[PDB]
Amino acid sequence: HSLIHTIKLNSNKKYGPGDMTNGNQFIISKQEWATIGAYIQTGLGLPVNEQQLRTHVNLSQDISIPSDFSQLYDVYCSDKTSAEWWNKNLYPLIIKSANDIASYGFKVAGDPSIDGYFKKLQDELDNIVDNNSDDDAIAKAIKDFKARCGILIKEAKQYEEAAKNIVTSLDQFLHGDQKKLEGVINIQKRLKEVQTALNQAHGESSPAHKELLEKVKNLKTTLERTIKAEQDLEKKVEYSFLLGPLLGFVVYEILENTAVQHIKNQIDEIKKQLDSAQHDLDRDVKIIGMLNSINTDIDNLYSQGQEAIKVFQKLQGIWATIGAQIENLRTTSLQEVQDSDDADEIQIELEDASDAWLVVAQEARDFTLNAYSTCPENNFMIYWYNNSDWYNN
């Protein structure tokens, strides 16, 4: 809370980490990635054929499935693959960019009881402007200084390139990869089209259709508003399928909040109504309710993705500027120090910049520490099927 505000204050400081914040959030935001990841787990567990669909929504074998429902299957496989792709190629990059920030910050700022790289640069300046230093100590110091700065510059450039690479993966995620990868934009468009068709055809069949499907939609809107509202996560990220296929996975921590549990109980009530309902209503409400929630999800995947693109272009800009400032320090500034025989301003700047770096490095460490870690089908839901009240009778 305090930490975010401070980072903004420090953002201007020369030799500093710049503005590593997003809104009220650290630039790699724990809550954001945890939530989006929930939508991804849901995606990864989607069912691609009739039998899989029946098993997933827990629909009786004794119940017939109309033929037009079949269009869902094709779009679901893409959505599932999309989820898998995201899992292999995009999410691990975010962890990496966080780890890089922690590494740089701890290098320049120092150990909790230890000297950081900035402390070494400062002492080297002390030796360069000391009039007792002979030429040799100066030649050595200028050399040590330039080399170490060279290392920071090289790492910064690498991180600049990694953030660029994250932006590129997001563009492929949203727009497809010119390969076997279909863009989310197209998945959203396709999902919506199937939604309209199936809702006209099987949404409106009976008063109870309109009622119950609207009730789930109401629940989905309500759950999400709560999700975007619950800004702070204090625990390790896990996922939960307690709310079942009607709503999808949520971050486990969110279970703690009172409103959601009420939702879990209300969802159990809806479940009770459907399991003994007329078959036609029961099948329609399961499938279209779920499909509707998936559509809300994909809307969030697109929206967040465009945001994340803007964010990592920012982080890229941040690393570029850091490298340019150390390259400036190394050459022009260093020459100025030799000519002026004065290092005090640069030194004080390094003290202040060091302090800002611990702050951002600690945020990066906490993120990584609390981040979730670890089409044949369909193994993925099997454990989940085991664990939800939804699937017991």
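Going by Swiss-Prot, the residues shown for chain A are 12-125, 128-387, 451-469, listed in order.
Method on record in the header is X-ray crystallography, 2.7 Å.
Placement of Cβ uses the backbone N, Cα and C atoms for every residue, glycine included.
The annotation that Swiss-Prot gives for the mutagenesis experiment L259 to D reads: Loss of nematicidal activity.
Of all the Cβ atoms in the protein chains shown, 22 others lie within 10 Å of the Cβ of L259 (mutagenesis position). Across the unmodelled stretch of 63 residues from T387 to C451, the Cα-to-Cα distance comes to 21 Å.
If you look at the deposited chain, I125 and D128 flank 2 residues with no coordinates, and their C-alpha atoms are 6 Å apart. Secondary structure from DSSP puts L259 (mutagenesis position) in a helix.
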